[PDB]
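Visitor: My structure is below; once you've seen it, I'll send some questions.
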Amino acid sequence: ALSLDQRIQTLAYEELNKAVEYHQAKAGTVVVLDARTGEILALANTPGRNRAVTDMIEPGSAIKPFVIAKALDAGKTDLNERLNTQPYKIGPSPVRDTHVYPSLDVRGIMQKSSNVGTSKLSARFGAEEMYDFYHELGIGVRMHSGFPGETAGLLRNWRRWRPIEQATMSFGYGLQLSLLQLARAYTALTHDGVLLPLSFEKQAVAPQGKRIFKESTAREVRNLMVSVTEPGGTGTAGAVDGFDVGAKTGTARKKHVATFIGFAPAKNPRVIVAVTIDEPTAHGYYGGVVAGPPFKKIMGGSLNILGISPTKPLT
């Protein structure tokens, strides 16, 4: 039996095509996963190849929670520390946020999606350590989903990284993975530190995954990610009525790729929804404005289809 849930699949398709239309986009993709089993509930693409599987993207801000999580798990930072987050340069190359945040704690780094903060946390680890961590998340490790033209992704050997490259990978540029590989990686956050393999078949019990983070680390990071979708966070466009939503939004240059990925209920997650809109030419181009609304309706609808009850009153 296939894990595909046709009610979610149809919702994904309808909300995908609507969003692609309004933004006058080249193409798009949606992945919906069971957050506790890794089952693929929906996989929707606009006409052409299976892009969810075949097209490698730079994850941008969507990688940031993993770097934060690794720094907390290793004890290289904590929730009290405040980092100087002034923009900086490494040699001629700059690292900067969207605003000058002079200092931020770890919650602030997630909430404001700080390149500077995330890059300084990554810099507490050696290149080799970060390379192995990215490889362990599945980056550069092909899924063998059984589709033609599947991507392995891009993960350059750590021996060839310049110190600027480590920093830029920590905020999601210079490594690449499919949307399906990215949605997979989020299972390490949702399933209490345990990365799941993903499946196109129904699973009567969660498969054996592998531990990436301590359960306490994963729980703490999910709580931090809710700040992203509440006022003051960069991802308010993916807020869902009735629920706490942990999410990230991102925009990559190639013309842009707009991405929004998240999970809910944040404390006890049941669904991961990932949306990518390729080359929006109308009504905005940022991940929040372009991919946030389809994410918001697909997540809200999935929760309802699956009968998950709201955790807070409906405004």
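Numbers run from 1 along the shown chain.
Header lists the method as X-ray crystallography, 1.9 Å.
Here the Cβ of each residue, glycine as well, is placed from N, Cα and C on the backbone.
When I checked Swiss-Prot for this same protein, it listed these features:
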type: ACT_SITE; residues: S61; note: active site, acyl-ester intermediate
type: VARIANT; residues: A258 to G (Swiss-Prot position 516); note: In strain: CDC84-060418, CDC77-124615 and CDC84-060384
type: VARIANT; residues: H283 to N (Swiss-Prot position 541); note: In strain: FA19 and CDC84-060418
type: VARIANT; residues: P293 to L (Swiss-Prot position 551); note: In strain: CDC84-060384
type: VARIANT; residues: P294 to V (Swiss-Prot position 552); note: In strain: CDC84-060418
type: VARIANT; residues: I308 to V (Swiss-Prot position 566); note: In strain: CDC84-060418
Visitor: Return the residues near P294 (variant position), defined as same-chain residues 6+ apart in sequence whose C-beta is under 8 angstroms from its C-beta, sorted by sequence, else 'none'.
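Guide: Long-range Cβ contacts: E15, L16, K18, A19, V30, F260, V275, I277.
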Visitor: Return the whole-number Å distance between the Cα positions of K254 and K255, the residues flanking a gap of 9 unmodelled residues.
Guide: 6
Visitor: I'm trying to understand the geometry here, so how far is the Cα atom of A258 (variant position) from the Cα atom of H283 (variant position), in Å to the nearest whole number?
Guide: 12
Visitor: At a 10 A cut-off on CB-CB distances, which of the variant positions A258, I308 has the highest count?
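Guide: Per the Cβ count, the most surrounded site is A258.
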Visitor: In angstrom units, rounded to an integer, how far apart are the Cα atoms of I308 (variant position) and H283 (variant position)?
Guide: 32
Visitor: Tell me the Cβ neighbour count for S61 (active site, acyl-ester intermediate), meaning other Cβ atoms within 10 Å of its Cβ, over all protein chains shown.
Guide: 25
Visitor: Just how many other Cβ atoms lie inside 10 Å of the Cβ on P293 (variant position)?
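Guide: So the number of other Cβ atoms within 10 Å of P293 (variant position) is 19.
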Visitor: So what sits near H283 (variant position) in its own chain, CB-to-CB under 8 Å and at least six residues off in sequence?
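Guide: Counting only residues 6 or more apart in sequence, the Cβ neighbours of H283 (variant position) under 8 Å are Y22, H23, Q24, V289, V290.
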Visitor: May I ask you to report the DSSP-based helix, strand or coil state of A258 (variant position)?
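Guide: The residue in question, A258 (variant position), is strand (DSSP, three-state).
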Visitor: In whole Å, note down how far the CA of the residue listed as 'active site, acyl-ester intermediate' lies from the CA of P293 (variant position).
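Guide: Distance between the two Cα atoms comes out at 18 Å.
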